Amino acid sequence: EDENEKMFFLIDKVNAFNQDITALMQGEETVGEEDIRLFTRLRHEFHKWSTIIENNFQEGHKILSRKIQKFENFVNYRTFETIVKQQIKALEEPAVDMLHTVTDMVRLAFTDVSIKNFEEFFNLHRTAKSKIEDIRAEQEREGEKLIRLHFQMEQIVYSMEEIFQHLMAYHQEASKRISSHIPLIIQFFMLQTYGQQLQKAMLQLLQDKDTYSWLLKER
Amino acid sequence: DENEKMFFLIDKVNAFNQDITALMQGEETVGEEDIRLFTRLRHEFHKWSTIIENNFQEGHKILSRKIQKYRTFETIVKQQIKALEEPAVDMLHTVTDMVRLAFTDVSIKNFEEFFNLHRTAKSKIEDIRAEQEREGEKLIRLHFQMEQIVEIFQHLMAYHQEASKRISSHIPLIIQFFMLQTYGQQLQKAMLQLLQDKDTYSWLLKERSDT
């Protein structure tokens, strides 16, 4: 059958693209002659982040102690809580900057997989392509959102000696958490999720039999 | 809707492919004193290895003993290699069985509400099994026929010694690749074949209650 023959060529191609996606998610993908894999380049960006947050932590502890003394030279429960809360908010804007760089890295990987299977490609292809692009846009929007949400999470804590001790606990834990999560979000949205959603849409092209021969030409 | 039918089927197929990857990479959920697929293969190979090494010792001394006393001498090395062939093909068969069981379970989960549609999917699982297992077996036998190509005593003893050592490793190789790596990948491509006839969609969705 010539119907069977036609099935082999198209059906074989679509899977191969998806298999390379799996390599991309795991820091295993095949890369150009003197390029660096996506996973390694991300690691460098995260180290710069670590430093910024550490400085914040030392600042906060002193601020409350001194606040009491200076005014001299627990009815104000609302006022003292406010000071620690505001130190953590100062970290927010830096976090989003890092996000942007990383999604640029990922796009380069992903595009080389697609092109590889499909480049001798002009009426048939494209449609597929557009799924690659739309999902780029979408995910980067989402990633920024989650970072900002994370910071509003951080607005919740953790005699005169018991209020002091308690409230200060909150500051310390808060710093470590910010350091770890801002790098995480970036990877989660723009490598794992990005890849997987593409795959399902790519299976959709197979439906139309009488669009068979209509799909195949390679000229 | 025509629009509903399309998206429901497209989505299900794409999830099926993800599960096949897990099975292939030795991370499926298993029992406590049970053992994972990938380890299971290794136990089978160890048994193979010990039998082969016996054969290597016999060859060397036989040819020597007759020289204390041309084609009559070359006949003995070729008969020694030959004896390993029939055991090899046996072990191919059992490893195939174990991998095959995992794959079929994924097909079932996705298409229980499409009775006609499920039948074709499952059939693709078997087709890929058939084809590769034939090839596997073929390559074992070809390997032996290859081995059957061969004062003069000293030059000829180097070929006797070397030969045997090869067989030990190769039979395992075929068994590993054949019905693990290929089995998965090519299977996936057959599954999108269901998509073709949207005029057939109503037929696929025919239920058991009114046949």
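Quick note: numbers on chain A are straight from Swiss-Prot, i.e. 366-438, 448-532, 573-633, in order.
Cβ atoms here come from the backbone N, Cα and C positions, even for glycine.
Features of the protein shown, as given by Swiss-Prot:
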- A:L612 to K: Loss of GTP-hydrolysis. No effect on GTP-binding, nor on potentiation of TRPC6 activity (MUTAGEN)
- A:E632 to A: Reduced antiviral activity (MUTAGEN)
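Cα of A:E632 (mutagenesis position) to Cα of A:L612 (mutagenesis position): a distance of 24 Å. Residue environment of A:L612 (mutagenesis position) contains 22 other Cβ atoms, counted within 10 Å of its Cβ in all protein chains.
When secondary structure is read from DSSP and collapsed to three states, A:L612 (mutagenesis position) falls in the helix class.
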